[PDB]
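Enquirer: To start, I am sharing the structure in question, which I have written as structure tokens.
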There are 2 protein chains.
Amino acid sequence: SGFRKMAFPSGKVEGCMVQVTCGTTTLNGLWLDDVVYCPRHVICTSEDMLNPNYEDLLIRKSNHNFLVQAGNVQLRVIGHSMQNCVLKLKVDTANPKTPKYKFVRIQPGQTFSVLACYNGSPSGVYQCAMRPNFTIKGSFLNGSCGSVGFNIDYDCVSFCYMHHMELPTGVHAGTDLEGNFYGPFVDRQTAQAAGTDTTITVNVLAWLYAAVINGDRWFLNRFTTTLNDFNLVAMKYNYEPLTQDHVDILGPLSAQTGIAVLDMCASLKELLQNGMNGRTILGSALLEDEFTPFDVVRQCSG
Amino acid sequence: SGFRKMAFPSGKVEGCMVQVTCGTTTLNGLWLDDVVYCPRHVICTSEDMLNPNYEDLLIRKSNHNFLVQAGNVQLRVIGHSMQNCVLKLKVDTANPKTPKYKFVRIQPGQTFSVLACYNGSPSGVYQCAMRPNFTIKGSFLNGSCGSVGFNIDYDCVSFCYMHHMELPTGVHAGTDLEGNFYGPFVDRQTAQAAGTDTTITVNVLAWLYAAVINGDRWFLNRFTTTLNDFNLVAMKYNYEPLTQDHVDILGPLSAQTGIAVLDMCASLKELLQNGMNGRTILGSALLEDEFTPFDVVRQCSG
Ligand SMILES: *[C@@H](O)c1csc(N(C)c2ccccc2)n1
Ligand SMILES: *[C@@H](O)c1csc(N(C)c2ccccc2)n1
């Protein structure tokens, strides 16, 4: 029992992290087979950011402009190319610690672990979610560019996020590993800001199911509701619509607790209308939406 | 910017985890140099737990009673001994992945990362604190016995916790790596229960400082207070006393934000008297006490 913001073990990823320097810019890269992947921002200066032409900035560079450091060992760059917002630096050595891996793109509402890194050295590991507005609420300082997000299934690392920047509200934006931003954000200097955000309803439901599995039940009730009447109330509280698919995905949790999905919705509605009246759920005084149904099963079941 | 429950990267620890079987009991062990460390509970059955004599149970065992599995490779046990509540199984092979390490014992109020493990395979990594009542609020299922807690400084793993069991309230109890329980808990079947718990005041203060560093400031006020008048109120709210030492340890955070420690106490007092009035601090509606002053500096400063 117990319910924590639990990341994947980070080892397979730590063995791929490297330091990439170009000019006076240092940041992190990801070293898989004989390629290192990193934000293209590495070829810019401060004054370049106001409107860079990256195709331009790159053609004026050479392999020798890029220093790659893996631990101590210098890696020799033998090729460079841009892929959307990432660079790919071909190097003369394949990473011996390359795991089985895939580059996936996730959806808003899905979670992943982040290995924050500085100068090629991993500093910490946490879990977060892609928000509906394609930001994440990360924890990142200067130098963290190129830190990666991931999920692990069996021995296979699904890399899903590369870190690029912090927006004015203090939230974070980045790309998939093919260099395509999550959300309408650009790697240039702009008044760009996170769009309006919502609560991930299906996740809140999944977390209510975690809480019941962990013996908190005070918020349960004998009421039920229609999907439609539920969504009427969720809309009112800036919660995302719940769909039949989400109802179906909650099925195993509903069967394991014998609470019907729509009964759990009835509970949520009342929590939205009445608040908590000073109690908590899994150590929280707020409704938590950063755990997927998969997260709950994996942690409350194995 | 951003503020997360951030664990240490778990890699150095994942390379030490192994599976230990004796009889029909399987659990985890920690493989450092040519020793594997594991809970002594591994030599018991269900019916042994009612009052085991472990000195007895152990003398009736042999090296061949203990199967150690590291990944695939079988490890050969060439020696066994008990040390308080842990066993030490000498094996014929030193772990090539042994990091620099130390066995430390922590205090109530200090944090550490946990690598939950099942059958020798790491499943996830999270951060928690030793509570004032020497429990932790972990997230552990059947099979998790022997999972370890740790802190990492430079390349040196300070192992501080080995997991042994879950108490009736759903919280967790275990030992240091020399086999000495944290708190008044025993590895036998007893009506044993967590004692009364308190809030770690110094940590709450440290987290208020994190929040200011991250631009939440609504809870600040122009008041101050005495240490004595503060502790009068903290006592009333089941918060631990704050000491001069804690005031001194908060000094760098106070200097970095220019809020005096005692001014921050004045803020906390008002939050304890008035509640939050529906706002939040670093995404929380509660006062959070699982980050030390060290945690905040390391994460808001590097
Ligand atoms: C590190 O990968 C990276 C890419 S974009 C960026 N910064 C600091 C930036 C500069 C100016 C405007 C937006 C973003 N960091
Ligand atoms: C796994 O290390 C371990 C040691 S104590 C324990 N259990 C399940 C237990 C059984 C009976 C009374 C208290 C604790 N697990």
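All residue numbers given for chain B refer to Swiss-Prot; the residues shown span 3264-3565 in order.
Keep in mind that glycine also has a Cβ here, set from the backbone N, Cα and C atoms.
As listed in Swiss-Prot for this protein:
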ACT_SITE  B:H3304  active site, for 3CL-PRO activity
VARIANT   B:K3353 to R  In strain: Beta/B.1.351
VARIANT   B:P3395 to H  In strain: Omicron/BA.1, Omicron/BA.2, Omicron/BA.2.12.1, Omicron/BA.2.75, Omicron/BA.4, Omicron/BA.5, Omicron/BQ.1.1, Omicron/XBB.1.5, Omicron/EG.5.1
ACT_SITE  B:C3408  active site, nucleophile
VARIANT   B:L3468 to V  In strain: Zeta/P.2
Enquirer: If the criterion is a C-beta within less than 6 angstroms of any ligand 2 atom, which of the recorded positions B:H3304, B:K3353, B:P3395, B:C3408, B:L3468 pass it? List them in sequence order.
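Expert: Checking each Cβ against ligand 2, the ones under 6 Å are B:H3304, B:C3408.
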Enquirer: Cα-Cα separation of B:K3353 (variant position) and B:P3395 (variant position), in Å?
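Expert: Their Cα atoms are separated by 35 Å.
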Enquirer: Counting other Cβ atoms within 10 Å, pick out the least crowded of the recorded positions B:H3304, B:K3353.
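Expert: Result for the recorded positions B:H3304, B:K3353: minimum number of other Cβ atoms within 10 Å at B:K3353.
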Enquirer: Whole-number Å only: compute the distance from the Cα of B:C3408 (active site, nucleophile) to the Cα of B:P3395 (variant position).
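Expert: Per the Cα atoms, B:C3408 (active site, nucleophile) and B:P3395 (variant position) stand 22 Å apart.
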Enquirer: Report, in whole Å, the straight Cα-to-Cα distance of B:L3468 (variant position) from B:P3395 (variant position).
Expert: 16
Enquirer: What Cα-Cα separation, expressed in whole Å, is found between B:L3468 (variant position) and the residue listed as 'active site, for 3CL-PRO activity'?
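Expert: Distance (Cα to Cα, whole Å): 39 Å.
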Enquirer: Specify the secondary structure state of B:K3353 (variant position) as given by DSSP, simplified to three classes.
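Expert: Reduced to three states, the DSSP call for B:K3353 (variant position) is strand.
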